[PDB]
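Chemist: One structure, pasted below without further comment.
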Amino acid sequence: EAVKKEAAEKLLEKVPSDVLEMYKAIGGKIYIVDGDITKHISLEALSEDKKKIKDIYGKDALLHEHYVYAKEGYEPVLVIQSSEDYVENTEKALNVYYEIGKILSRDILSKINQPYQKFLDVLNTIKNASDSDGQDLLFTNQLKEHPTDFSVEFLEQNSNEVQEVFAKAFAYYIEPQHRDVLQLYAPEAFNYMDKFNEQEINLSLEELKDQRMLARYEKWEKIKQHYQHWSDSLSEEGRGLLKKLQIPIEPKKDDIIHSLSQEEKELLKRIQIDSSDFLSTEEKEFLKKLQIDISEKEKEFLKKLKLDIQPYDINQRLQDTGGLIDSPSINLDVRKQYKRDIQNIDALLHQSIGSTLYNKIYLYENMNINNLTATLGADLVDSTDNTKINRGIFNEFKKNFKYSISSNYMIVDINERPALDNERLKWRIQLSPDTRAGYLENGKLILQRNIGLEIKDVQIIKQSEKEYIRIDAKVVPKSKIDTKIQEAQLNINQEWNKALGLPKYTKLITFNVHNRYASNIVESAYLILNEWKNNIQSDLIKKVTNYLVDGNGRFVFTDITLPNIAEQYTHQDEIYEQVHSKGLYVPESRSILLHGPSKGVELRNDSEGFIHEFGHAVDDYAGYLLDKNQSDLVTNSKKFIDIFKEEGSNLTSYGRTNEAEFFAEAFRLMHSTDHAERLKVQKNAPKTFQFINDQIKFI
Amino acid sequence: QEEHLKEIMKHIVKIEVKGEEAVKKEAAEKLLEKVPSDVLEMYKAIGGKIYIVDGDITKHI
Amino acid sequence: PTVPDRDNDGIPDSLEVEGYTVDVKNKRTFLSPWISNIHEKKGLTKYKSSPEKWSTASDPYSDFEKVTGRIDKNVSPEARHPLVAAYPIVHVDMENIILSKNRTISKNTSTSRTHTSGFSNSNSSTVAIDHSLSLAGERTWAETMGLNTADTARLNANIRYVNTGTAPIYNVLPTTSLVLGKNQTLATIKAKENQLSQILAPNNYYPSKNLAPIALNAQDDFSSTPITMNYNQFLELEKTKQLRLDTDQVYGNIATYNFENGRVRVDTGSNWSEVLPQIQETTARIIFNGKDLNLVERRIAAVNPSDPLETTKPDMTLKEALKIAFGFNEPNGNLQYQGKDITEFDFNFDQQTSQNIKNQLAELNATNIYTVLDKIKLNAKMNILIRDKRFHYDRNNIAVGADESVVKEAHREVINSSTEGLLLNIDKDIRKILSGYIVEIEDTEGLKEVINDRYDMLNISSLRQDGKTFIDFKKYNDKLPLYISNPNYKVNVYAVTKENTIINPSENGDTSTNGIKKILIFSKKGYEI
Amino acid sequence: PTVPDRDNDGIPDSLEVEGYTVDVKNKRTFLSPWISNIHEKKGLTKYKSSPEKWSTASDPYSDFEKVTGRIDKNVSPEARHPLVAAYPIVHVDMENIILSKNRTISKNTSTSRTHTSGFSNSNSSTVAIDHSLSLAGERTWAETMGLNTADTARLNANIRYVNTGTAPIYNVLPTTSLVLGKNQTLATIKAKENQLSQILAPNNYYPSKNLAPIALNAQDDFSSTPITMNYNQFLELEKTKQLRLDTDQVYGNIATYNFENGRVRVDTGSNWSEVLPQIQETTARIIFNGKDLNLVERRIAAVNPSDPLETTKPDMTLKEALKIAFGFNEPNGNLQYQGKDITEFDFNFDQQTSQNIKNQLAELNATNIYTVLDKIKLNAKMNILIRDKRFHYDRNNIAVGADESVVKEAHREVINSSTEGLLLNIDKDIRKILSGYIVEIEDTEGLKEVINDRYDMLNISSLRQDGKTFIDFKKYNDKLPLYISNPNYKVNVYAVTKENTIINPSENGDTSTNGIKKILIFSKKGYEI
């Protein structure tokens, strides 16, 4: 009656994120009845052996006795045997929550395959916790007998047992009085339910609606009307510009050929095409097409040609430049061409998304892992079965992935669509009412540039038998993230000034980064230097650091292409003198540049990339100490050029290129962490080994 | 009486151990903090900058 | 947020009604709702209590404070459970007397705490003085002390206090009045002033066994012989040889626990004399003689239908009461006390209680209470008496005898036998219901010669320091070894139980053990000896 | 949402004016407004109270605390109802005396709580000394004690205190003075100080029946004979054989219930001598002898038109008062107390009350009050006395006699008769208005032989331990079996009621039962016996 209905009403009121909304969506219904023995036409269709049920404690089993039951299939409906004591009788209320939590996990979550791994590791941490109290609480003997740790196959094979352990935990958390009990015996489990029931659960609901196509259309339709005025006001230039943005623009050969017209073309006619390391594979095809039509001073003319055959790709310049549109890295006319189009595009996104018509909206984007880090991307996928991801490499990736910034134009979707083979990332982006954005008729959205993102979670999920990385995100003002970078700059610089002995205020490890993998790059500094210090003779560092500080040179870690940072372009002065690679050293500026995002086609890790560049600077100082007035390197001294003519070819082919790089390869090797490698260089280049020890002697 | 216990309690019971060497770095930085920042900018502009040694000040390059 | 707690006792409501328990997590104690599967392996007891009573028991200790242990550490362990009232029960034990006239009769005494029947809530004891003749020549007290019709004797006893209750007393010491016969009050024991500065924890003596007992006569100038006693009075004593000790319930102050700093201070506001009435009107009382045949009393909180407030207390069934009050357990699911099954015990009820239980036994259609034991409802004020079914009892519910057959099995283990005596090992409990032994000799042709043929010459059984009973024949013999007129003559040993004893010479002053009911206990021939 | 409750007594206004009830919800107690249909089946009582009085009764217990049970657990149930003041009424009961001269007359006494007419709020009792001659040779009271004209006798009696009220007293016990005759005050018993630390709950004894009674004479050195008594006094006593015990109302302090910790603590601020007067001035007092023909007093709160504040109390009709104060019920809507219909009772009124009730019956146009009982308004200061209509009464409202027919009917069940005596079973109430029996034998030709032809002897009827009345003519038959001169001779037995008894020898020292009004009680011939 009035109070009983109110009693039930209060029970459902405690439910956290109104799980009824997904429940109704699956066709579930709620009935308050008396005498569930004597049950209802809705039920009674399953009066069979399954009438024996086990309460939270596992003792009783009687269809009539127990007050709470659920239909358990095909739009299941739950019966609670309505009464009036549920408000105050906990031991009676727990069972109500226990079954309601059980249908959610067994019917709802199971429909989208979550829990997957994220819950599994909690489990592993439970059977391996110091005190054997907790395990006893959340699972029966069948699980207890497991001799080893729980793998994904076990969870997929039983699934009954996991549903049971899961439901129990859900129940204990909702009941106010027992919450404290949970925290004492299963801290991590409490933590899991704590974060689960109060942010991701709302996130989870949407994906459930995201499978019904009708619902997807409704959301899509609801977006259309909002953009009617903007769309109706679109001009031809905007759409024409927008058209260009979607499709990459390919260079036409006939135009370039008509643009040279001099002897170089004849000169180009008979050139050993397949002999330039500077050219790339994709650029060779362009050269090969031209060659059909048509190691000396001719490869320098090829350097200019490389700066002219690149495709017209607006989005690409934007990450390479990090937002600094004035970069003198390309021809001025092309530069003028790019600047006008983007500034014009900047004006196009004048309509803000902000409205009273909609709340939290999530959008998705499929992205290739190789675009962020080909080093991790090279071993991310299980070597044997491409549908699984190796957890070991994964663990490194998630470690310090906490926030990201987008300087270019995000092209986002509205409804999830199947991804291509090379797309393993599934982003979930929340928006803020203040973000400026553009709408596209083709079911995509264009966001404003210079957006900041903080990473809330990194997890493995399962979909259609293939593995993916689920990443959520919230848009925030870039400035809030920018504040983090400077404070990070100060933490790292202050630490090394004491470790080295330099004046307190020097700006040495200054890094400016504006890309997707920022946060890991910054943290990765706290590791490269540790391996850097512990491996080199202390007196060399101080002495060499002194040389660098004696000038304004600074280390610079970036996520934009090296030719675009600041220092590199200015001093070279030639437009064609641009060089990009994993690392670079500027003698003139005494600065070390480390571009994180790219992957060394040879190097094994990032530290080695650093040590290689480190070799180039150090090599310069040794020559400087011999004579101050003259600026020269260690090579060009007759006591070293010859050494390169004899032993120069007894190691890797990359070092054979020339003397300058040659010193650098040996330098890492003589100081490699694998003593064998050190031994290797000894028996392969005995002469160099005593030679190198003589420059470092100067102290 | 119950009131007084609190104030003494906070002052003596340092909850966590900064560490053996962190305190040194933290001490100096706090010290220079009290001097008006504008003074520090004048010092750098005229050249050399203060560096904190750890051992016997008598012996430094 | 509310976590309602009407009784304002720390434990929240829901917890109190259905059941909770404290369990130590590595070093921190917290309150938890009873979980069946995880606590049972850890051996914790499932508590229940009243959500509307600051102390379900009504004793001066809150529901919360008691079970967690923030409480005076002297409360006996078994009373830590919330449904057992913890309160004191003091009676007086007198160890020995000496007599003279205002030739000194100095005899050692043994006392037992008594209870008789319509039995009421007031503590009293009863001493019985040994009649045996410590001295051979000390026949007839009237002459060992030159007592004349117009003379007066002086009384000088030694006493110590025993606390058999469940809580400590601190300052006061109870007033107690001596009485001979039915109503002849010989003396009221003064309340010594500012002298009971010691403490009486349960199961302790004051002063301890290692100290002199408090001399009853002051030995000062208060009264030269407060305890005078006319001639006629002495006669009354001679026929009955029994005394009574009536004591009231005027105890001291109460020791309370202060939560802020954990100090247990004796508060001068609370006095046991205001609390006892509460206990005595709201609990069912269970008296048990299991341990050492001494009367241990416990009080359990039961519901009283007539009072709303009283209906709140958790329902208490008898079966658990014995479990939580005394130590009964379920090795095989069958209630038993240290081996002895529940069926070897009697059930006695007050006329009131009797009527009530008859109702309860009818709606269940049972005749043997031993079956439906766990289905018997307790109401307020029943008084229940559980006594060993094997022993005989007198009017004052003191253990006094037993069936003869039982006596024999207690003797079937002859560790050794010689011409100098027996060194037996008897169960400590039986050897407190045996007044003495009859020694006799049997001629090879069936004659019968009883050695100690006097009413007051039976105390021949000593106890060795290793708990082995040793019988000395040479005591009331002629300090001579044991003679046997024939290695074929049977040697009989007789025991005399309390109930069949005589305490004074008969009509014609018979001293022979003739008219004494004797149970056969031993018969070995000369060869065996 | 605030809920206005001005009297600050927990229950809200509307609830108090209209009707409420306490009902135990599984384990939680809550207060509820009376619902007519759903509460009635559980047998809960419908309460009413005053929204403007912290304690409608005006006694120290609030409207709320009493009905909820938050109260000293000793208050009797019948006082749990919101409209009955709970307060103490102490009188003294004297069991037996002993006499000597400043040859000891030791007689058992019987006391009855008394009430006389213009009757006032002060407790008094009346003792009656046994007149039967326990010793044959104790002829003439004057001589059995060598009492001389210029001598003085000493009195040493035993007394106990009885609480027949509804509330506990704690420390003090009232001072009370003995008086012989109309105004000769022999002595006032001192109020011992700080010695009555025990408790007197209603219907309990102090000291309880299990302990030695308080010796009236100190037995100490305070006064050699505090109770002197001149010769003429002793004579007066022999002529009247009746004393009075007047007591004042100086009781102790009051025990109040404390919300913070649920402790019942004795408050040193509140003293009964300040509360009692209000109650006595705002309630109608009803005396009832239903239970055992003993004066039981209850007080009900009644309205006084003249006082604004007092009109707040619920109008109280007589019938319900009787229902809630004593245990009256309506099996078939007809008022009755354990079988006895209401019509078997008298109504007596003080002149004031008489006037008021005559009015009440006048505005209703009725003549038999027994019909319109439930339409009679009670006012403040009425005094009502309800005694069984079947018995005769004396000036001191003690049961003293009855109509013979009831007496005879009480004997028609001869359970057994022999030549050794009768074993009767009479309703326990009658044998307290019969002083004794004269047995006589009648020859077949009309002679009359009275066995116990002495007035003192009459007391020949003892009571066996099974409640069977047993007459033992052996004591006065010189231990000789009853002889019968003819198996056809009828044996007649007469009973003598108190009112018709003699207490002293007559004019000519007659010892014969001649001038005594005698009722025929038995008549069986010799063969029948």
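Per Swiss-Prot, chain B residues shown: 65-125, in order.
Any Cβ shown, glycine's included, is placed from N, Cα and C.
For the published mutagenesis B:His68 to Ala or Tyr, Swiss-Prot gives the following note: Impaired translocation into host cytoplasm. Among the mutagenesis results in Swiss-Prot, B:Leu69 to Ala has the note: Does not affect translocation into host cytoplasm. The residue drawn here is the original one. According to Swiss-Prot, the experimentally introduced change B:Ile72 to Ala is described as follows: Does not affect translocation into host cytoplasm. Mutagenesis annotation in Swiss-Prot: B:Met73 to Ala, described as Impaired translocation into host cytoplasm; the structure shown retains the original residue. For the mutagenesis result B:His75 to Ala, the note given in Swiss-Prot is Impaired translocation into host cytoplasm. The annotation that Swiss-Prot gives for the mutagenesis experiment B:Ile76 to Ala reads: Does not affect translocation into host cytoplasm.
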Chemist: Could you round the CA separation between B:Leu69 (mutagenesis position) and B:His75 (mutagenesis position) to a whole angstrom and send it over?
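Modeler: Distance between the two Cα atoms comes out at 11 Å.
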Chemist: Going by DSSP, is B:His75 (mutagenesis position) sitting in a helix, a strand, or coil?
Modeler: helix
Chemist: Using Cα coordinates, what distance in whole Å links B:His68 (mutagenesis position) and B:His75 (mutagenesis position)?
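Modeler: So the Cα of B:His75 (mutagenesis position) lies 12 Å away from that of B:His68 (mutagenesis position).
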Chemist: If you count the C-beta atoms lying within 10 Å of each candidate's C-beta, which of the mutagenesis positions B:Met73, B:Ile76 ends up with the smallest number?
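Modeler: Lowest Cβ count within 10 Å among the mutagenesis positions (B:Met73, B:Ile76) is B:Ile76.
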Chemist: Take the Cβ of B:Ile72 (mutagenesis position) and count every other Cβ within 10 Å, whichever protein chain it belongs to.
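Modeler: Excluding its own Cβ, B:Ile72 (mutagenesis position) sees 9 Cβ atoms within 10 Å.
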Chemist: For B:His68 (mutagenesis position), what is the secondary structure by DSSP, using just helix, strand and coil?
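Modeler: DSSP call for B:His68 (mutagenesis position): helix.
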Chemist: Give me the count of other Cβ atoms within 10 A of the Cβ belonging to B:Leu69 (mutagenesis position).
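Modeler: B:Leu69 (mutagenesis position): 8 neighbouring Cβ atoms within 10 Å.
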Chemist: Tell me the Cβ neighbour count for B:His75 (mutagenesis position), meaning other Cβ atoms within 10 Å of its Cβ, over all protein chains shown.
Modeler: 7
